[PDB]
Amino acid sequence: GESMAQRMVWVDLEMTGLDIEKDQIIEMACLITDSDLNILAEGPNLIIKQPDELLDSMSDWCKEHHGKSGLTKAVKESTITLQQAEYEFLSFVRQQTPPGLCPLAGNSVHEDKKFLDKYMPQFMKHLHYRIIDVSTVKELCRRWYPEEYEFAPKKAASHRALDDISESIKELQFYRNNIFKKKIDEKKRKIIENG
Ligand code: NA
């Protein structure tokens, strides 16, 4: 019960840009973790068809980054509509999390949430309204733990959805292991009794 409710729905998107009024989702990946960040299930990892005219009018940043990663070409070749993609993700979370209870998780995942609330509303209805924003923890680490912040893992930052999810989980695990309070565990308790 409570273990299921404490799962996390990790999502990362690529979009044609940051303009919620015009830009569209072009890539989406999703992983489920337990409350302790262990990966329980890998969800769909999908490249979503969007029109040539939209791709051709992307900002230079998006043209350069989605171009060199291969994403732009893959979007043009995709046969997956937004609606079919949403169904794959919704079916996946229905198999993995109790309705309404689990949050989106990722770096600045409120941006993904803005796009998903608009373009995948039925997927979002399965989730809690709260988020696990790894970048909130990043911003607190930089302020409160500046020495530890220097040791956070370097990111490849490939702007491909599934790879970036994995780096987000690793960043949050780094914070848990380095800036949160230490606790007892099964191994430490046995040592205390032996001593
Ligand atoms: Na992102």
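Here chain A follows Swiss-Prot, giving residues 36-230 in order.
Placement of Cβ uses the backbone N, Cα and C atoms for every residue, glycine included.
Sequence annotations record features per position, and here Swiss-Prot assigns domain 'Exonuclease' to 43-207.
For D47 (Mg(2+) 1 binding site), the same-chain residues lying six or more positions away in sequence with a CB closer than 8 A to its CB are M63, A64, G141, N142, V144, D147, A196, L197, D199, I200, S203. DSSP gives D47 (Mg(2+) 1 binding site) a strand state. The Mg(2+) 1 binding site annotation in Swiss-Prot covers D47, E49, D199.
Here Swiss-Prot flags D47, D147 as Mg(2+) 2 binding site. In the three-state DSSP scheme, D147 (Mg(2+) 2 binding site) falls into the helix class.
Mutagenesis annotation in Swiss-Prot: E49 to A, described as Loss of 3'-to-5'exoribonuclease activity; the structure shown retains the original residue. Within its own chain, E49 (mutagenesis position) has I60, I61, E62, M63, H101, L106, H194, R195, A196 as residues 6 or more apart in sequence whose C-beta sits under 8 angstroms from its own.
Sequence-distant neighbours of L53 (mutagenesis position) (same chain, six or more apart, CB under 8 Å from its CB) are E146, listed in sequence order. Among the sequence features in Swiss-Prot, the mutagenesis site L53 to A is noted as follows: Loss of 3'-to-5'exoribonuclease activity.
The annotation that Swiss-Prot gives for the mutagenesis experiment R178 to A reads: Disruption of homodimerization and loss of 3'-to-5'exoribonuclease activity; when associated with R-179 or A-179. In the three-state DSSP classification, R178 (mutagenesis position) falls within a helix. When other Cβ atoms within 10 Å of the Cβ of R178 (mutagenesis position) are tallied across all protein chains shown, the result is 9.
Under its mutagenesis annotations, Swiss-Prot gives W179 to A the following note: Disruption of homodimerization and loss of 3'-to-5'exoribonuclease activity; when associated with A-178 or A-215. Take the CB of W179 (mutagenesis position) and look out to 10 A: across all protein chains shown you find 10 other CB atoms.
Per Swiss-Prot, active site is recorded for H194, and the stated evidence type is experimental evidence. Using a 10 Å Cβ-Cβ cutoff, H194 (active site) registers 17 neighbours.
A mutagenesis experiment is reported in Swiss-Prot for this position, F215 to A, and the note states: Disruption of homodimerization and loss of 3'-to-5'exoribonuclease activity; when associated with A-179. Counting only same-chain residues six or more apart in sequence, none has a Cβ lying under 8 angstroms from the Cβ of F215 (mutagenesis position).
Residues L48, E62, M63, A64, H194, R195, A196, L197, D198, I200 surround the recorded Mg(2+) 1 site, their Cβ atoms falling within 8 Å of the Cβ centroid of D47, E49, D199, which are themselves excluded. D147 (Mg(2+) 2 binding site) has a Cβ environment of 23 other Cβ atoms inside 10 Å. The 6 Å Cβ screen around ligand 1 retains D47 from the recorded positions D47, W179, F215, ordered by sequence position.
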